[PDB]
Amino acid sequence: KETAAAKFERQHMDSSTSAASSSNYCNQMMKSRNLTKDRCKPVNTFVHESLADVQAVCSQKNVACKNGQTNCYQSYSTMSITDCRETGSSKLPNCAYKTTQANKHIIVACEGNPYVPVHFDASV
């Protein structure tokens, strides 16, 4: 099946735009990345940076994970990110989301060889 690293790319990477350009960004992106097929994924974050920049975070600041594992890393720099959160009234098939653009550090869990992001934990 889809590997955790590949799923991370599909769910969290947006290297083609420097930032969310409209309030409709999330509605469109959540569908384009197949996150509303049989259920509206309630919350998601997209990172507007190159894949290389996000992958590099795995060798940046090692920080504690919520789950106690030792594989979480925080980026040294802020990155352009868009937070997407399903509205309280949203429902299939037309999932509705609130779009929020900001510049924050990201925290991801890394695994494998190559040692790359497999889960997006939070943005600070």
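Chain A is numbered as in Swiss-Prot, which gives 27-150 for the residues shown.
Header says: X-ray crystallography, 1.5 Å.
Here the Cβ of each residue, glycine as well, is placed from N, Cα and C on the backbone.
Listed features, source Swiss-Prot:
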type	residues	note
BINDING	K33, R36, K67, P68, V69, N70, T71, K92, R111	substrate binding site
MUTAGEN	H38 to A	Loss of activity
ACT_SITE	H38	active site, proton acceptor
MUTAGEN	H145 to A	Loss of activity
ACT_SITE	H145	active site, proton donor
One should report the C-alpha separation between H145 (mutagenesis position) and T71 (substrate binding site), rounded to whole angstrom, as 11
As a whole number of Å, the Cα atom of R111 (substrate binding site) is distant from the Cα atom of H38 (mutagenesis position) by 14
Cβ-Cβ distance under 8 Å, sequence separation of 6 or more, same chain as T71 (substrate binding site); the residues meeting this, in order, are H38, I107, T108, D109, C110, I132, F146, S149
One finds that other Cβ atoms within 10 Å of the Cβ of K67 (substrate binding site) number exactly 16
Record-listed substrate binders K33, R36, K67, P68, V69, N70, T71, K92, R111 have a maximum CA to CA distance, in Å, of 23
All chains considered, the count of other Cβ atoms within 10 Å of the Cβ of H145 (mutagenesis position) is 20
Listed in sequence order, the residues of the same chain lying six or more positions from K33 (substrate binding site) whose CB sits under 8 Å from its CB are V144
For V69 (substrate binding site), the three-state DSSP class is strand
Top of the recorded positions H38, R111 by count of other CB atoms within 10 A is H38
